[PDB]
Amino acid sequence: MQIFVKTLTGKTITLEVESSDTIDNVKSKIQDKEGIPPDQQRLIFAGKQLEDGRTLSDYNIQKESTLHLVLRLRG
Amino acid sequence: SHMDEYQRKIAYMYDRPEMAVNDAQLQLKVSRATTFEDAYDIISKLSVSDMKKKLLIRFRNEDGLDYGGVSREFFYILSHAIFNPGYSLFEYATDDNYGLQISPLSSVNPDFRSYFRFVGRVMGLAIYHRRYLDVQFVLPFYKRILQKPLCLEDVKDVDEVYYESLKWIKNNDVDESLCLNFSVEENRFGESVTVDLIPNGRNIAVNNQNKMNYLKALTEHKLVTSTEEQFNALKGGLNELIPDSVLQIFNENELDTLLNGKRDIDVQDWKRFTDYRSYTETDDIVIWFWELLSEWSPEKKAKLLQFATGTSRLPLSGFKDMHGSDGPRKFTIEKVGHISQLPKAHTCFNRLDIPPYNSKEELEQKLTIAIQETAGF
Amino acid sequence: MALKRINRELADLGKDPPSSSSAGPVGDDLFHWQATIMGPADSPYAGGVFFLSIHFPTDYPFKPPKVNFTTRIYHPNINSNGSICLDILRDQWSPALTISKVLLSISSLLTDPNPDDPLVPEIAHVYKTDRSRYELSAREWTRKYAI
C-alpha cells in the first residue's frame, strides 16, 4: 500500500509499504530514503507511537494513513 | 560540469570591450595602520575613468616586490575593515550563524550614502581587477544585487528559526490567542519604534484569511524594505564600474565565487584557537586529528565544521571570535564515549567528542562515517 | 507584535498562576523577566527554589526567549554558566508556545533529566551509570545552594 508521513518541517513523504511489513522494515526504508537512523525516528499514528518489533497492521494502519514523523538530532 | 560553465562565463565577462583595463598605472599609497581612512579618502574621490586603469598599490614604509601580493593583502585588509560589524555598517544575520547583511541601524549616521557608495566602489574595483575579498554575505544579498525576486524560502539562508516560525504560521492555522498583527517593533538604541507593514496595520489582527499577506509583507520588510536607501547607494556605487548587463549572466552562487574566490578553511588558525577537555596538546588522538585535517579537501573540512559547530560559516576574524548558542565559545575537543562509538557533536556548545581510538586509520574512518550525512558548502 | 504578546502573556500569568512557578518583569522593562521555579517533589531537588532570567528578543514570538539559570544546580543538562539545553527553545519552538509552557517544560526537565543532550558529559555519565551517586550529589548541591 501507500502511506503518507509528515515531518516536523511540513515535508510529506509517500512510502510504499504493506500492512504486514514490520516497523523495523519501515524505519529501514525511511533511513534509506532520508538517512534518518531508525532509533531517532519517532512515528505517531492515531495517538499511538510506533515501536520496533511490531507491524503496521498491529497499529490499524490502512490505505493512505497519515503518520507524524519526528527526527531527533543536533544539540 | 559546473566549473567549466563558470570558467566560460568568466572568460566571456572579462572579454567584453566595456571591462578592459587601460595601460596607464594608477598609484595608490595607503598606510597599513590607517587602511580604512586612507582608502576612503582616496577611492571616494577617484573618477570612473581613473578607476579603470591598472591598480598599483604601495604600502607606506613597506618597499617590496611582487605587487600582486601587496594588492591582494591590501584588498584583504580593506575587506576585513569595511565589512567589520564593529564599524556599524554591516552586521551578522544571527550571532551563531555568521552571515553579513546591511545593518538597518546604519541609517543613524548623518550621511550613510557616501560610505555605502564607497563600499560599492570597493566591491566593483575588486571584481574589476580580478581581486578577491574574503567576506561571506547571505544569498538574499546576492539575489538583490542581481535583481531577482525574493520569497519566503530565502529567509532560510538568513535565519533558520525565523523561517521555521514563518513556515509554521503558513501551515498551521492562526487563532486569536496569538497577538500577531501587521506591525513590527524594532529596537534602535534602547527605544522601540513600531513600523506598520500596511497603513493602519497596528490595529489589524491576522486572521486565517490574511496570514498569506502577512507573511509576504514580513518577508519583504525583513529582506528589502528595511534597507532601501543604503542598498540603493551601494548598488549605484557598484554599477558605477560594472554595468548591470554584465552581472546578470551569473547566479547567486557564481557571483559569490567571483567575489570571494574558492572558499577554503584555514587549519593553522583552527589549531591555534581551539581548546581541549580531558585532552592534552601532545596526545596521539589530537595530533592524528590535526594531521588528517591538514591532508583533507576543503569540502570535507567544511562538512566537519558544520557537523561540529552547527554551521559552515566562520566569523570575520577566524576562530578567535567564535560564538555559541549563549555566548563566545571556542572550538572544543573532548574525550567522551566508548571506543566503538562514532565521534559525536554538540552544536550549541561547539563541542566535538572523540573517543580515545588506538590507530589513526580507525579515527579517519569513524570521523568520515560520522560526518557523511552532513552537507557542507 | 513583540509587545502586545508580552502584555497578553503577563496578563494571563496574573490571572491563573500555576501556584508553583512565578514570573514577572524586573523593574519596568518588558524584555527582561525573572522567574521562580519550585523543586519537584518526586525529584532530588525537592524543597529548593531556583531563579531564572528570561530575555525576550525583539523578534518574539518568531524567535524563542533566552533563559538562563542563576542558582547553581547539579544537573546533566545545565552547565555551570546556567545555560539550559532544552529542545523546546532551539528546535521545536513555534509561535503558539507561551512563556508558561517553557516554565512547565523546565520544571518537568528537573524531574527526568534527558541523557540524550549531555551538556555536562561527566554528570551525564554518572547519571547513566550510578544513579544513587548522582542523586546524592544533586541533593547535596541543592541543600548547599538552592536554599
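The first residue you see is number 1, and the count goes up from there.
Using the three backbone atoms N, Cα and C, a Cβ is placed for every residue, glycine included.
According to its DSSP assignment, B:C348 (mutagenesis position) is helical. Of all Cβ atoms in the protein chains displayed, 20 besides its own lie within 10 Å of the Cβ of B:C348 (mutagenesis position). What Swiss-Prot records for B:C348 is active site, glycyl thioester intermediate, and it gives a curator's inference as the kind of evidence.
Here Swiss-Prot describes B:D326 to A (Swiss-Prot position 617) as a published mutagenesis experiment; the accompanying note says: Reduces ubiquitin transfer between ubc4 and pub2. All protein chains considered, the CB of B:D326 (mutagenesis position) has 18 other CB atoms within 10 Å. DSSP gives B:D326 (mutagenesis position) a coil state; it is part of no helix or strand.
DSSP assigns B:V336 (mutagenesis position) to coil in the three-state reduction, outside any helix or strand. A 10 Å cutoff on Cβ-Cβ distances gives B:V336 (mutagenesis position) a total of 22 other Cβ atoms nearby, all chains included. Among the mutagenesis experiments that Swiss-Prot reports, B:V336 to A (Swiss-Prot position 627) is described with the note: Reduces ubiquitin transfer between ubc4 and pub2.
Annotation of the mutagenesis experiment B:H346 to A (Swiss-Prot position 637) in Swiss-Prot: Reduces ubiquitin transfer between ubc4 and pub2. Within the same chain, residues at least six positions away from B:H346 (mutagenesis position) with a Cβ under 8 Å of its Cβ are B:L352, B:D353.
Where Swiss-Prot documents B:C348 to A (Swiss-Prot position 639) as a mutagenesis experiment, the accompanying text is: No growth arrest or cell elongation.
Chain A lies within reach of B:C348, taking the mutagenesis positions B:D326, B:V336, B:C348 and requiring a CB-CB distance under 8 A.
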